[PDB]
There are 4 protein chains.
Amino acid sequence: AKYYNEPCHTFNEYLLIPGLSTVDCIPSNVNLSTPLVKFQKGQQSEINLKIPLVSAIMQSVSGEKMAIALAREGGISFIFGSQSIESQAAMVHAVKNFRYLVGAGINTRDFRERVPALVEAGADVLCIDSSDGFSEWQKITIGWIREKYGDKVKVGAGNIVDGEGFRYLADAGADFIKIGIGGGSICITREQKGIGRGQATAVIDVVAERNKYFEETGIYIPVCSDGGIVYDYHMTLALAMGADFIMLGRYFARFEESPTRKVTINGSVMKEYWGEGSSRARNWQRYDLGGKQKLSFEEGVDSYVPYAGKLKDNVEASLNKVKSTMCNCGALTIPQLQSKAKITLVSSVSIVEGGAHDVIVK
Amino acid sequence: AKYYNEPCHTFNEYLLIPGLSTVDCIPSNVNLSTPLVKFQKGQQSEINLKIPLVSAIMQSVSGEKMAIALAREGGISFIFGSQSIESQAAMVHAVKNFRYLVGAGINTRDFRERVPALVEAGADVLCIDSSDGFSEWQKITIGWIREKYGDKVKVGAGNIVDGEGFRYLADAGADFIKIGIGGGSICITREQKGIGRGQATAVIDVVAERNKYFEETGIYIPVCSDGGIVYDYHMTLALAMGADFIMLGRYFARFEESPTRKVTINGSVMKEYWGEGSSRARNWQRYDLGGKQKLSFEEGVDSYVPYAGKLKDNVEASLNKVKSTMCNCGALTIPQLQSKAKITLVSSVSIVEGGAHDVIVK
Amino acid sequence: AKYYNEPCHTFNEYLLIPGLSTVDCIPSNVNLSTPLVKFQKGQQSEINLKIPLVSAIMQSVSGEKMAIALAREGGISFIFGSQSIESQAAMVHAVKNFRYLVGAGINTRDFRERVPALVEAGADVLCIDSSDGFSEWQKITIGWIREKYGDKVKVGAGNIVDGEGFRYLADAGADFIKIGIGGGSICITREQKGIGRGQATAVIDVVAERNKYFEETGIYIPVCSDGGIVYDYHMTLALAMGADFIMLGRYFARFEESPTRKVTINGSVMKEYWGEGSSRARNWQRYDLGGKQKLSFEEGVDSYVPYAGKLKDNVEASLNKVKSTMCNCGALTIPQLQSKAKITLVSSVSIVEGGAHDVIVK
Amino acid sequence: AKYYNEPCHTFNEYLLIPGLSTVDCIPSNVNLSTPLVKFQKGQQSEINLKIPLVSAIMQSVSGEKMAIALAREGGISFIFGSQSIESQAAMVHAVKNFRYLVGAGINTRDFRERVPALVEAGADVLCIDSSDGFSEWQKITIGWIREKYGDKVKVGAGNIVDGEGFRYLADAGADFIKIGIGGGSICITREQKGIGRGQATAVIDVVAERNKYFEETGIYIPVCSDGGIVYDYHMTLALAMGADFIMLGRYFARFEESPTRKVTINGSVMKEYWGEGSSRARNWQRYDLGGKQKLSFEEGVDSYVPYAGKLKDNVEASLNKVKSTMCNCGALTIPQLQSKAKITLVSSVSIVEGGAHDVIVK
Ligand SMILES: NC(=O)c1[nH+]cn([C@@H]2O[C@H](COP(=O)([O-])[O-])[C@@H](O)[C@H]2O)c1[O-]
Ligand SMILES: NC(=O)c1[nH+]cn([C@@H]2O[C@H](COP(=O)([O-])[O-])[C@@H](O)[C@H]2O)c1[O-]
Ligand SMILES: NC(=O)c1[nH+]cn([C@@H]2O[C@H](COP(=O)([O-])[O-])[C@@H](O)[C@H]2O)c1[O-]
Ligand SMILES: NC(=O)c1[nH+]cn([C@@H]2O[C@H](COP(=O)([O-])[O-])[C@@H](O)[C@H]2O)c1[O-]
Ligand SMILES: [K+]
Ligand SMILES: [K+]
Ligand SMILES: [K+]
Ligand SMILES: [K+]
Ligand SMILES: [K+]
Ligand SMILES: [K+]
Ligand SMILES: [K+]
Ligand SMILES: [K+]
């Protein structure tokens, strides 16, 4: 077996150490644009978001209302694929003809039928939805798409957590690669199967490989930090570590625009939020290992998250914090932040010092 | 004194990082066979289990019903030796003539009488039951067996936690070596005597020495990770780290087939489970240091574990998780897993991220 | 991005290992004098405090009564600047003509008007109040002061946490540099923006750079450990690590002399204490990044701290502990302590051993 | 200031890894004898205990009854010195003429009068009682004793935690050196003054220096691990790390023979136990830094410990565990253990695995 020199870590263990802020480092001057799909050195991506936030490929998150609301704010939603091809295509079509950008998730089994339907519906980009994307199944799926559409259809892939996985999907032809296994708020894969890696360590490792790949091939492949975002500053950390954009489930599930019902639990207004690996969703394709067309066991839970209001207001508040921090770090663009960021791990005692302490908060 | 560069760790601190899964990496294609006794390079062990699980040499675990039920599923039980030679021989005989495989535990004191009786009863393999097997007492016991039976009788030995201990028992002639001191769920040896080592670190260290020994002698000695298995994924980790099979007490004590009584504690159906070092068992031979034929002090406790039902159903569920994970890692056999596994330590904060978080589980 | 070899740590994780105590190492012989502003090698600072304690630039801490009481004991207060120029100047004037030393906080926006008013009022030293002082805004402010007053006006600056930040402000001309981001008892910046560093690590790193700067230029720049002091021994640690003086908010807010109201909360007499970044204070200048003249979001909280009595009695008790420890370390002056101190990190288990344990405290 | 490469650790973080146990490694063959005072290479100490346990120099521990009971079992008590010279001398005299060995604590102030009185009373050995023994005060005290009695009077000294402190007291002429600052169960020095070091790290460091000193001078100076012993296995660890004997307070305070009252607290029979640094004891000499003859502030607490019965029965039970472990490690004497011991640090997760887990203890 192979071992590592250091244990993996995640977001709550890090802090950014401010660099020089020039007079032009004003939050209003910060440009949050970011590339969504791979491109050649010196050029621009064919698809650039205005903000680095994308909603998860989940039944309880990316519906028509979410896609429209997020697209309006500059991001993009990936309409969930854990539904019939016909219904998913209809959702994509409704968003495209509500021009707002919209993505759609696909699986490694019915892609020969689902892809044509989604392309026809007007999807701008696709993304294979898999817990563990380091597989020949994803290579086959991407290969078929390239075979039939060449570079006309953009397809994201994976969910790998190290350089090897990234390299495999990059060579396979993925337009962007998703990072993360087990970090999701409603995910229990790490406790059920024992696979995964701290989200931050995964991003840092994959980004290092992505940059080597870029120097070697001249091809820049955007990577997405998927799952584990709890606080707004976690967004800034993920971007600083090298992620081009961030995929979130819980963050968006709390909004009015999520397709779930609002429910009151103990005097608190909540919203339903469940994992694709829960018996409720039954998205067996996401965990498919060539076995029976059913969920062998649960890898996600059914839950409630606090209702946070409208997406627009929340996204605005979150990004204002991101932009402010970027200015503390002397960055006016995401690439600048990724270059200038000074990132340190924090001891548990330092964490205690970071919050309010030795006072009774009024 | 001698010190080490790193502290010891155990199962809960590790995770497997998935490798490439090929289209043939289907759970149904996974072969869980594993060698039980030492063999020569290029050859097969004289005894191979169909599944890598064996039940502990304990009064509250390995009785006749357990031995039959586990043998039926592909594993093997080691009938406890903390009972009269006559009664233990009778249990072995009943299992053999219920052909199901069955093992039997022996001690370093009455082996001249117990061994012949067990061989006569039809035991397929024996195993010295000792907390600390790094001793001349075990070497003497193994030597006597070899003297009287040559290689016809198979005897496991030890419970060592480092390369030195393994080497000693290997040279002594043990057919397989058991790893672990203090990791047992009902064991308090580490708190009473201050001896022991994290189970994972022990397995990793012993396996390293076992592989060097193999290259040096051409003799492959199977090793057993004994104790400390709490979750099903711990089984996968132990195997990935190099263990050929796993010995469990608590895991099996919870089943209908364990020889203990079912008792209701606070509306919950439980089963009795006690350590061999508890006053209830009085297995002083297991902790014998050439002193009086009595337990100097307790090193185990008397307890209750949740009733889990039938062994067959539980073992099936556990191994389905093991096989699934092996497929994520690209392995269809245990040796493949041990070769391909990528194993990382996990920070405490990463552990929190691994479970459900920031949601109210419904 | 840039990463570090070790995670940051803070006060609770350290202990001093006693050195040789000579017969002259008596608490009564300890000299707690310390320089407040930069000076040339071989010379003395133009301003030396008798004790290394200064009160925070906060509405809930440094008012007229506090400034007089602390000055009387040998320290100095920095009258808060989060108020009109006229009212702040009046406070400074009242203290100066109550001669007691007194400081005053300024911001990077209205300094052209505030500075003249404060100098006119008789302020002995000024200090830019900023969460993140690594900025051109501070350089511009210091430059203007030097332009108009040369070296006649002393101005402290910053709140940096590493060598780079220190170097920038030193070259900018600051008379003393303040260390610390996010360690304040009422501060939640690290949780809102994700920026900061463990206070101890920050002091140690900045001090190392300060000493290199001294050897290079012959100019000694005093540094201040600002925020995070919870226990009296934390003061000793900060000084031993290299800090010349310590800035405290919570510590002083608990005293009779703080400008806040005493309130009873659950039978306990408390005092109000709030952060400059709370909606109550609205000190937006402290977090200004060239944006709108308002607080974008809260970075501090409103709270209550236990009433501790008169400043004189408390400061006497605190410093008696500091002097005693200095004697255990064989130091009769702060520079001696900084030279002789032996400082070690402490494991969490060692921390448990440090307090009373395994006994019921009567 | 000076820093260290690793943080300090203490007893609960360590475990012994068993070595080879020969047939002669029987608990009954273990010799627990140990030297109390320094001697020349190749020779024997003038005072050897039969067991490596000594009672603390405390009012609530070492009275006449304790001294007699412990001496009977092979150890020695150091009659507390925080009382009049006359009364302490009377206690020593009573023990000597009850021949049982007995020690007596002295301080760095009234030694010119206390020492003669104690020698006259028949004390076999003396020991300076100080929290921080790295001082000229101890050197002066030892020097006076040597001046007046030469090598006829044996005097222990210190309480240092590193090689430097040991070296100083060794050169000063101490017959044995005590290790430890802040580890005491009733001690809060580390929380009041911020000085100290993990007990295990202190012992390990001092022992290393002691062994170098021995090679350099041919003089073997016994060292004592003082404070922090919570479990019986902690005794084994301290000895394995190099300590010749162990000083305990809490351990003995629980016995019938301790001079304190038995009190019932919540249906549990307890015994009073307080630190010498508590207002109850007022042992200001122990924390004397040449200041006023009074306790500047408390460094110890007043408490209750569980009543454990008679010393004889408890000491027998404790040492049976020590002897058993020594046999697991292949040692029949303390020097053998110190040579053969294999000591590892243990992760927090490994600690959890070490106790009973995942079972309901009946
Ligand atoms: N285990 C599951 O059932 C599951 N369902 C969805 N997800 C993952 O968790 C991410 C959302 O994480 P989060 O933003 O809620 O923390 C999704 O984008 C997807 O990668 C899951 O891990
Ligand atoms: N301390 C004891 O009394 C004791 N009794 C049995 N055992 C050990 O603990 C193992 C079972 O551990 P576990 O599967 O319950 O965690 C047994 O195989 C044996 O090695 C014990 O450590
Ligand atoms: N976040 C806030 O609102 C805030 N207000 C004041 N402070 C900082 O916290 C310090 C006082 O910290 P403390 O002594 O209360 O721990 C001040 O000197 C200042 O640097 C703050 O961080
Ligand atoms: N702080 C105190 O008041 C105090 N009083 C006694 N002691 C120390 O603590 C030791 C006893 O520790 P323990 O065996 O109770 O853990 C004594 O031998 C002495 O070195 C103290 O630290
Ligand atoms: K900055
Ligand atoms: K804070
Ligand atoms: K895989
Ligand atoms: K999770
Ligand atoms: K000292
Ligand atoms: K303590
Ligand atoms: K042994
Ligand atoms: K255990």
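Shown for chain B, in order and in Swiss-Prot numbering: 2-99, 231-494.
Any Cβ shown, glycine's included, is placed from N, Cα and C.
As recorded in Swiss-Prot:
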type	residues	note
BINDING	B:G314, B:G316, B:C319, B:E485, B:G486, B:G487	K(+) 1 binding site
BINDING	B:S317, B:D358, B:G359, B:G360, B:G381, B:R382, B:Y405, B:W406, B:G407, B:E408, B:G409, B:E431	IMP binding site
MUTAGEN	B:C319 to S	Has less than 0.06% of the wild-type activity
ACT_SITE	B:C319	active site, thioimidate intermediate
ACT_SITE	B:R418	active site, proton acceptor
Self-check item: Inter-residue C-alpha distance, B:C319 (mutagenesis position) and B:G486 (K(+) 1 binding site) (nearest angstrom)
Solution: 28
Self-check item: Taking residues B:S317, B:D358, B:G359, B:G360, B:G381, B:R382, B:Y405, B:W406, B:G407, B:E408, B:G409, B:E431, which bind IMP in the record, the widest Cα spacing (Å, whole number)
Solution: 16
Quiz prompt | Spatially closest candidate among B:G314, B:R418, B:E485, B:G486, B:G487, the listed recorded positions, to B:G359 (IMP binding site) (Cα to Cα) | solution = B:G314
Quiz item: Among the binding-site residues B:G381, B:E485, B:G486, B:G487, which sit with their Cβ under 8 Å from a Cβ of chain A?
Solution: B:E485, B:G486, B:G487
Quiz item: CB neighbours of B:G314 (K(+) 1 binding site) within 10 A?
Solution: 29
Quiz item: What residues, ordered by sequence, lie under 8 A Cβ-to-Cβ from B:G486 (K(+) 1 binding site) and sit at least six positions away in the same chain?
Solution: B:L16, B:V478
Exercise. Could you round the CA separation between B:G409 (IMP binding site) and B:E485 (K(+) 1 binding site) to a whole angstrom and send it over?
Key: 37
Exercise. Against chain D, with Cβ pairs under 8 Å, which of the recorded positions B:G314, B:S317, B:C319, B:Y405, B:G409, B:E485 show up? Give them in sequence order, please.
Key: B:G314, B:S317, B:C319, B:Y405
Exercise. Using C-alpha positions only, work out which of the recorded positions B:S317, B:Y405, B:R418 is nearest to B:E485 (K(+) 1 binding site).
Key: B:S317
Quiz item: Which number gives the other C-beta atoms within 10 angstroms of the C-beta of B:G381 (IMP binding site), all protein chains shown included?
Solution: 28
Quiz item: For B:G409 (IMP binding site), what is the secondary structure by DSSP, using just helix, strand and coil?
Solution: coil
Exercise. Would you please pick out, from the binding-site residues B:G359, B:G407, B:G409, B:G487, the one with the fewest other Cβ atoms within 10 Å of its Cβ?
Key: B:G487
Practice problem: Between the Cα atoms of B:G487 (K(+) 1 binding site) and B:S317 (IMP binding site), find the distance and write it as a whole number of Å. | Solution: 22
Quiz item: Which ones, of the recorded positions B:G314, B:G316, B:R418, have a Cα no more than 10 Å from the Cα of B:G381 (IMP binding site)?
Solution: B:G316
Practice problem: State the Cα to Cα distance, in Å, between the residue listed as 'active site, proton acceptor' and B:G314 (K(+) 1 binding site), rounded to an integer. | Solution: 13
Quiz item: At the Cα level, what's the spacing in Å between B:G314 (K(+) 1 binding site) and B:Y405 (IMP binding site), rounded?
Solution: 16
Exercise. Just jot down the residues in the same chain as B:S317 (IMP binding site), at least 6 apart in sequence, with C-beta under 8 A of its C-beta; none if empty.
Key: B:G359, B:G360, B:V362, B:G381, B:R382, B:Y405, B:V437
Quiz prompt | In sequence order, those recorded positions of B:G314, B:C319, B:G359, B:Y405, B:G409, B:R418 whose CB lies under 6 Å from ligand 2 | solution = B:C319, B:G359, B:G409
Quiz item: Given the recorded positions B:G316, B:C319, B:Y405, B:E485, and counting only Cβ atoms in the protein chains shown, which has the most within 10 Å of its Cβ?
Solution: B:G316
Quiz prompt | Integer Å distance between the CA atoms belonging to B:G316 (K(+) 1 binding site) and B:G407 (IMP binding site) | solution = 9
Quiz item: According to DSSP, which kind of secondary structure is B:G486 (K(+) 1 binding site) found in, if we only use helix, strand and coil?
Solution: helix
